[PDB]
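A quick write-up on the structure given underneath.
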Amino acid sequence: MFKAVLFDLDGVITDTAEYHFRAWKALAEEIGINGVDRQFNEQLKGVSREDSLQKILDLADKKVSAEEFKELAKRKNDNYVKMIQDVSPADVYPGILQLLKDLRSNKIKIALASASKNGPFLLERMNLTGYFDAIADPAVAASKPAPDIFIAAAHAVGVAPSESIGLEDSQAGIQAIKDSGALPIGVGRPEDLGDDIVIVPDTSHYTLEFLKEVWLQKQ
Ligand SMILES: O=P(O)(O)O[C@H]1O[C@H](CO)[C@H](O)[C@H](O)[C@H]1O
Ligand SMILES: [Mg+2]
């Protein structure tokens, strides 16, 4: 009965949240900020580029000019873009490709609900572009935890958020799905994502049949 699945990209479709963390940590360290560790990174996962830089600057109460802000965000993006040039279809997380094929087979809409402006490039690297019905443009969207990206993804495929399931690996993204009206299914540790939603240990658990059951049970 759900008519759409709204996929986050980084950390759900492939291991790209890890490279974003590495590049942000590298950027932070260059400007003398050392607090970007894996614990702090849980607050940055799924957050847009500019909002992530601001969260990093805030950690140390540092202020930069509008021109230095743009230079810093660009430097980090340049590093990250270099890091992902070799991303291949072998990097698609287990179960994701089969889920995309089964959702297609059952006429269920597929949308990307990513904050990443590098999303289209990554889907191309992974030969996944053709499995997506729409990509919610991040460029008309407020950063997660705001529900904006998930609301935009659902409507990009002509479905209401209430008729959709959202898949996420981050604290900000889970909250975004929750406020969108869509049903969240997290992937990761219960210590990071919480105990109130349905959570799976790895993406191999994201099957069409599991998604149908979670949906049957929300009722
Ligand atoms: O727009 P990007 O720089 O490609 O991606 C932006 O959003 C993604 C969402 O996973 C990450 O939070 C990344 O650190 C951030 O910079
Ligand atoms: Mg993510």
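In chain A, numbers come from Swiss-Prot; the residues present are 1-139, 141-220, in order.
Header says: X-ray crystallography, 1.9 Å.
Any Cβ shown, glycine's included, is placed from N, Cα and C.
Note on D8 (active site, nucleophile): other Cβ atoms within 10 Å of its Cβ, all shown chains, come to 32. The active site, nucleophile feature in Swiss-Prot is assigned to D8.
Taken from Swiss-Prot, the feature active site, proton donor/acceptor covers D10, and the record attributes it to a curator's inference. Under a cutoff of 8 A between CB atoms, and with a sequence separation of 6+ in the same chain, the neighbours of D10 (active site, proton donor/acceptor) are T16, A17, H20, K45, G46, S114, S116, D170.
According to DSSP, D170 (mutagenesis position) is assigned to coil rather than to any helix or strand. For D8, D10, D170, the entry in Swiss-Prot reads Mg(2+) binding site.
The feature beta-D-glucose 6-phosphate binding site is assigned by Swiss-Prot to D10, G46, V47, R49, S116, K117, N118. In the three-state DSSP reading, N118 (beta-D-glucose 6-phosphate binding site) counts as coil.
Where Swiss-Prot documents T16 to P as a mutagenesis experiment, the accompanying text is: 500-fold reduction in the rate constant for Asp-8 phosphorylation by beta-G1,6bisP. 6,700-fold reduction in the apparent rate constant for cycling of the phosphorylated enzyme to convert beta-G1P to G6P. 13-fold increase in the estimated rate constant for phosphoryl transfer from the phospho-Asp8 to water. Secondary structure from DSSP puts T16 (mutagenesis position) in a helix.
For the published mutagenesis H20 to N, Swiss-Prot gives the following note: 300-fold reduction in the conversion of beta-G1P to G6P in the presence of beta-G1,6bisP. Counting every protein chain shown, 25 other Cβ atoms lie within 10 Å of the Cβ of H20 (mutagenesis position).
Listed in Swiss-Prot is the mutagenesis experiment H20 to A, annotated as follows: Impairs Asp-8 phosphorylation by beta-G1,6bisP and phosphoryl transfer from the phospho-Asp8 to the substrate beta-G1P.
Mutagenesis annotation in Swiss-Prot: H20 to Q, described as 8-fold reduction in the conversion of beta-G1P to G6P in the presence of beta-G1,6bisP; the structure shown retains the original residue.
What Swiss-Prot says about the mutagenesis result for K45 to A is this: 20'000-fold decrease in catalytic efficiency. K45 (mutagenesis position) carries neither a helix nor a strand DSSP state and counts as coil.
One mutagenesis experiment named in Swiss-Prot is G46 to P, and its note says 100'000-fold decrease in catalytic efficiency.
In the three-state DSSP classification, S52 (mutagenesis position) falls within a helix. According to Swiss-Prot, the experimentally introduced change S52 to A is described as follows: Wild-type activity.
Swiss-Prot gives this note for the published mutagenesis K76 to A: 100-fold reduction in the conversion of beta-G1P to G6P in the presence of beta-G1,6bisP. Annotation note: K76 (mutagenesis position) sits in a helical segment as assigned by DSSP. For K76 (mutagenesis position), the same-chain residues 6+ apart in sequence whose C-beta sits under 8 angstroms from its C-beta are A23, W24, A26, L27, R49, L53.
Swiss-Prot gives this note for the published mutagenesis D170 to A: Impaired, but active with an increase in the affinity for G1P.
Those residues of the chain, other than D10, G46, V47, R49, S116, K117, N118, with a C-beta within 8 angstroms of the mean position of the beta-D-glucose 6-phosphate site C-beta atoms are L9, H20, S48, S52, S114, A115, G119, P138. Maximum intra-site Cα distance, beta-D-glucose 6-phosphate binding residues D10, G46, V47, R49, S116, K117, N118: 13 Å. Contact annotation for recorded positions (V47, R49, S52, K76, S116, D170) versus ligand 1: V47, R49, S52, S116, each with CB under 6 Å from a ligand atom.
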